[PDB]
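**Student:** Before anything else, here's the structure in question.
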Protein chains: 2
Amino acid sequence: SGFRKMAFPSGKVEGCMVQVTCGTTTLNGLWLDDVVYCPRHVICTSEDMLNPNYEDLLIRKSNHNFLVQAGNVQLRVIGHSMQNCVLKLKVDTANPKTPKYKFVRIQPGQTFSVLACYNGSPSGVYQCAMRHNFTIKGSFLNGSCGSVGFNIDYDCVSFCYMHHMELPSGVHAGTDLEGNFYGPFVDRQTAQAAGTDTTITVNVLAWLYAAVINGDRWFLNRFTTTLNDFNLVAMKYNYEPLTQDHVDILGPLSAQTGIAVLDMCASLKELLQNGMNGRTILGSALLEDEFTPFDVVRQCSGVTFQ
Amino acid sequence: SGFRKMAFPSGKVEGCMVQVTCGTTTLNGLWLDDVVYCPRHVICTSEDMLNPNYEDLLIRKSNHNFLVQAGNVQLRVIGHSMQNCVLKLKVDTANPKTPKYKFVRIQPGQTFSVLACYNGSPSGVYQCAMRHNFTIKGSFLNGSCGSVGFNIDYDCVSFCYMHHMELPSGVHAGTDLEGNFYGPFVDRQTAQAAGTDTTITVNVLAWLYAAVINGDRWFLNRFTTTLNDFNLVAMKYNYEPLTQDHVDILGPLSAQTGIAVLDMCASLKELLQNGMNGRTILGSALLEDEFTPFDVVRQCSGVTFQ
Ligand SMILES: *[C@](O)(C(=O)NCc1ccccc1)[C@H](C[C@@H]1CCNC1=O)NC(=O)[C@H](CC1CC1)n1cccc(NC(=O)OC(C)(C)C)c1=O
Ligand SMILES: *[C@](O)(C(=O)NCc1ccccc1)[C@H](C[C@@H]1CCNC1=O)NC(=O)[C@H](CC1CC1)n1cccc(NC(=O)OC(C)(C)C)c1=O
């Protein structure tokens, strides 16, 4: 009973957070086995930030220019290397708290938990979606760079995001753990714009299934729709096209509720055309799009992790 | 920048969660030093739930009846005791991961993080407010009882909630860690209902201040109101009366923004009377009341825990 935006338990990732300082800049790093991963702009001064030549700047650095602290312990840096927009600092000690992990690049519409960290110390946890303009709607202040986003499957932590920068109107951009940016962005202090954002249709449909599962049924109508006719309306309201893959992905939820996917699309189509008429769904007065189909199943069926 | 509903990092609590089985009932317990805390109804059959005589039921229980697992390590129960609605199981092994902790009874209007667990394994984290009707808007399934709510101050975990039950409005009720229910609820299978609930006015104001700090400022206006006139309008909408102590508690956010509380109240009065005209505030189309002034200050100033 109840439906909440829910993050993964963050303990397995808390144990990996360290502090990385280079010269005047302190941010967070991720300590896995004997490697610390952090944003490469830790080597920049405020002047460098406006147009940095990272390869040239890094040649000027040595292992001892990197001060890495895990709580009250300094880790010795014995090697360093750049991979795209992240640095990899080899350290002489392996992290005893390293969880089972992998690095993944997620797709737009997929969600993950962010452990917001400052000076190597975890501060809070919240859920984010990779939007189709490759931004996230985060909560990030000075010092949060190097905080990571992740999912947990059983005991395995999949790291998918490392935080680098803020974009206009309070949204955020970063890389995967191989240092490749999500979206057309670059780690440079210059004006950069994100593309127009859109609503994540398959996620709205998942959340409408969550609503039915939790006893909110008032938006269900007696119609069905074809995929084409639905998308004609969806595009008029800045919704992402719904694909047959999306329909197929919603299958398990539609079996759980006895409401065919294209029937739910006909109810969504009516909501888009007529609005919500001042009524709420799952305690929201708008249509929510940052719950994936899996998020809904996971929460409504009690999947756990250890 | 950016403002998100944010839970505390949960790892300090994850290291305390265990599974407690008694007969056919399995739920979660909280393992601190050599004591495991869990809901006393773990000793009940469904037949016991109608009017359980907990004192008599417990007398018939052996230490051997209590099967406690921490991961795949069984803990030997060597003693048990009842305190109000919580059972205290003394175990052979003190929890090596016991954090610095306190037991506190939170006040209505205040927030805390819930670590939802099943079979002693953490599954997710989210923020809840203790409502004025002594319920919380949680997400809890079969097997979640014994999950706890907490705040973290520096390195001290203040445990304030243990989950016991769901109500016929989709909300939840439980105890403090001394086993005393919040609200008038009882741990037996009887018809129970949440009282009327009021909107937490001081929290709505704090969230409007959060909005301004993050640059979402369209609802600000040049008008001011008296405290009494604001409360005349507020009371009609089932908002909690705003006291002078509330105005004082908002002092830090008022000073940060330069917007006097009675100036902000004129925004809130206009939003109550005329609605939002299809705009959002921090991404919400309704007025959010589950952020405390401290939650806003904590998030917008970036304080950290360890
Ligand atoms: C990250 O570097 C960080 O946390 N660094 C440690 C630190 C920084 C400053 C002071 C003390 C310690 C920050 C994270 C930012 C901060 C505010 N919100 C965030 O998400 N990243 C940057 O500052 C980033 C670095 C560039 C990519 C390499 N940066 C620099 C300068 C400007 C912006 N953004 C910005 O100005 O956006 C607009 C829309 C123009 C306001 C930026 O992200
Ligand atoms: C908690 O006891 C628990 O999780 N126990 C272990 C377990 C239970 C069931 C199956 C396997 C394992 C549950 C938590 C509830 C369950 C679903 N969501 C929750 O939040 N608590 C209860 O069942 C509670 C126990 C009473 C306090 C001692 N209980 C009993 C009887 C009735 C209700 N409520 C209820 O019927 O609510 C409605 C909305 C009317 C369905 C109740 O919580």
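Heads up, chain B uses Swiss-Prot numbers, so what you see runs 3264-3569.
Structure method, as recorded: X-ray crystallography, 1.7 Å.
Cβ coordinates come from backbone N, Cα and C, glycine included.
Heads up, here are the entries from Swiss-Prot:
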ACT_SITE  B:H3304  active site, for 3CL-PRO activity
VARIANT   B:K3353 to R  In strain: Beta/B.1.351
ACT_SITE  B:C3408  active site, for 3CL-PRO activity
VARIANT   B:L3468 to V  In strain: Zeta/P.2
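What's the neighbourhood like for each of these?
**Tutor:** According to its DSSP assignment, B:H3304 (active site, for 3CL-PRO activity) is helical.
Annotation note: B:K3353 (variant position) sits in a strand segment as assigned by DSSP.
Other C-beta atoms found within 10 angstroms of the C-beta of B:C3408 (active site, for 3CL-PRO activity) number 25, with every protein chain shown included.
The DSSP secondary structure for B:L3468 (variant position) is helix.
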**Student:** Taking only the recorded positions B:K3353, B:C3408, B:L3468, which one has a CA atom nearest to the CA atom of B:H3304 (active site, for 3CL-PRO activity)?
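**Tutor:** Comparing Cα positions, the candidate nearest B:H3304 (active site, for 3CL-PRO activity) turns out to be B:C3408.
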**Student:** Would you mind reading off the Cα separation of B:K3353 (variant position) from B:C3408 (active site, for 3CL-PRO activity), to the nearest angstrom?
**Tutor:** 19
**Student:** Please determine which of the recorded positions listed here (B:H3304, B:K3353) has the lowest count of neighbouring CB atoms within 10 Å.
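**Tutor:** Ranked by other Cβ atoms within 10 Å, the recorded positions B:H3304, B:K3353 bottom out at B:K3353.
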**Student:** Enter the number of other CB atoms within 10 angstroms of the CB of B:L3468 (variant position).
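**Tutor:** Here the count is 28.
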